[PDB]
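**Q** To start, I am sharing the structure in question, which I have written as C-alpha cells.
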Amino acid sequence: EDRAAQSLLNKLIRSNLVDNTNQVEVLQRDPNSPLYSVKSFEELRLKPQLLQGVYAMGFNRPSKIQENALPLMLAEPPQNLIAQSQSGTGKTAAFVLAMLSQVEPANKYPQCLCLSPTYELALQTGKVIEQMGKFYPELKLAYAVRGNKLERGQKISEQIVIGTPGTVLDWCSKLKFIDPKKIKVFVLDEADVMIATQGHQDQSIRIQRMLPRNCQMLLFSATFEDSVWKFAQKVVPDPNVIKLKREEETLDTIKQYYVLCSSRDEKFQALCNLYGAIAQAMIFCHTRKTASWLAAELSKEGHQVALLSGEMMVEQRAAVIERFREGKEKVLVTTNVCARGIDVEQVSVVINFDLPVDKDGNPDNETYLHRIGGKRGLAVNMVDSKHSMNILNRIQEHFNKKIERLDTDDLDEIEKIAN
Ligand SMILES: Nc1ncnc2c1ncn2[C@@H]1O[C@H](COP(=O)(O)OP(=O)(O)NP(=O)(O)O)[C@@H](O)[C@H]1O
Ligand SMILES: [Mg+2]
C-alpha cells in the first residue's frame, strides 16, 4: 500500500548505486541489429557541458543498466525503450541524461516531458535534472502539478516539464500551456508506482497519443510485474526492452535463532539479555503501539533507540534512517509497514519481535528474506503464542534451514551465537 511513499523514502535515503552482479538482458526491436554497450561516458560523446554535469555529480562510469540504456537512447534515429531494473540502479540518471542531450536551451518551449506518480517524486527527479544540467545557463524546469498556480493565456518557456498525469494532460490539451507536437523526449518514470492509481494509466496513455511519432518514448519500472508490462506495451510503441534481474538474497551467511516466550513482557526481558551482545540492529513490530511501547521501555532501561512509526512524515523517517546509518542510533525499532520495501543498509542483526505475516495470516516469506541478509548476520525471532510457533516452523519449512532454539536465560549460549 502506498508504493509512492515507499518509493519517495528510498529516494531520500539513497546515497549511491546498488551493486548488482546479474547481467543486463537486452531485447532490441531489431534482433539482427548488434548490441552496443559502452563502458565510459567519453564513449558517448556527450555535449561538454553535459559531461561536465555528469562528472560534477560524482559519476565517473556508467552504471550497469546505463552501459546498455545510454547508447540505445542516444542512437539515431531515436529508439524507444522499456527498461526494468531494481531501485538504485541509475534509471533516472539515465533518462535525465537522454533528455539533456536532446534539449536545445535556445528554443524557449517544452521539448522534454517526464511523468511522475506524485509531486514529491517529480521534485526528486527535478533535483537530478537541476544538478546534471547546471552548466546549461538558460535551462529552466517547469512542474506541471496540481499545486501550480498558472493563469490562462501564458505559454510556458521552460524547456523541460515534469508533472503528474492529470495536470500534464490539462497543460497539453485543454489549457494550451504545452504544444505536444514539439516534444522530443517523453519519459514515464516509475511505471510500477504509476499503475497503482486507476486514473494514471488512462491519463498517461492519452498524453502519449498526443505526441508526434518522431518523439522518443521511454518508460522505466523497478519491477517486472505483468500488469506493468502490459501497461508499458500500451505506452511505448516499437520498444527495445532492457531488463536487470533483482539481486538475489542468499540467507546462507546468517545465524537464525528463535526464543520461546511466555508473554510480551517475556519478549522484552529476553531482548534485554540479548542487547548486551550488541553491531546495529533492527526490531520489527506489527503495530505502532508495540513499536511505541517497546521503544519507550528500552529508553527506561538505559538505551536509546530510534523509532520508525507512521505519524512521522516521510522526511522524518529519512532523517531517522540517516542517523541510524551514521551510528548515532545503535538500534532501530520499526513497524512492518514503515519498513516494508525500504532499502535500509548497515544492519547486522534483526529481531523479529513479531513474526512477519501477510493479511491472510500466513507467513510472509518474502518479507522475511528481505529483512535478513557475504558478511555474518544474526536473526532472532520472538515467539509468544502457540500460533506464533506454528508460524515460525512454517518459515523453517519454507527455507529448509534450521532456526536453532536460543535459551535467552542462558547467557553462555548468547555468547555462542555472538561468535
Ligand atoms: N552512473 C552513475 N555513477 C554513479 N552513481 C550513479 C550513477 N547513476 C546514478 N547514480 C547514483 O545511484 C543512485 C540511484 O540512482 P537513480 O537514477 O536515482 O536510480 P533509480 O533506478 O532511478 N532508482 P528508483 O527511481 O528509486 O527506482 C543515486 O544515488 C544516484 O546518484
Ligand atoms: Mg527510477
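Chain A residue numbers are taken from Swiss-Prot; in order, the displayed residues are 54-331, 334-428, 434-479.
Using N, Cα and C of the backbone, Cβ positions are placed for all residues, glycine too.
So Swiss-Prot has the following annotated:
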type	residues	note
DOMAIN	125-295	domain 'Helicase ATP-binding'
MUTAGEN	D223 to R	Impairs interaction with NUP214 and RNA
MUTAGEN	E243 to Q	Loss of activity
MUTAGEN	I258 to A	Impairs interaction with NUP214
MUTAGEN	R259 to D	Impairs interaction with NUP214
MUTAGEN	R262 to A	Impairs interaction with NUP214
**Q** Under DSSP, is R262 (mutagenesis position) helix, strand or coil?
**A** helix
**Q** Using CB atoms and a 10 A radius, I'd like the single residue among the mutagenesis positions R259, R262 with the highest neighbour count.
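**A** Of the mutagenesis positions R259, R262, the highest Cβ count within 10 Å belongs to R259.
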**Q** Taking the Cβ of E243 (mutagenesis position) as the reference point, list residues of the same chain whose Cβ is under 8 angstroms away and which are at least six residues distant in sequence.
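**A** Expected: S60, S169, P170, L174, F273, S274, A275.
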**Q** Quick check on the gap: how many Å separate the Cα of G428 from the Cα of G434, given the 5 unmodelled residues in between?
**A** 8
**Q** Unmodelled stretch of 2 residues from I331 to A334; how many angstrom between the C-alpha atoms?
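**A** Across the 2-residue gap, Cα separation reads 5 Å.
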**Q** List every residue in the same chain as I258 (mutagenesis position), at least 6 positions away in sequence, whose Cβ is under 8 Å from its Cβ.
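**A** Counting only residues 6 or more apart in sequence, the Cβ neighbours of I258 (mutagenesis position) under 8 Å are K287, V288.
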**Q** Check each residue in the chain of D223 (mutagenesis position) that is at least six apart in sequence and keep those whose C-beta is under 8 Å from its C-beta; list them in sequence order.
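**A** Result: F230.
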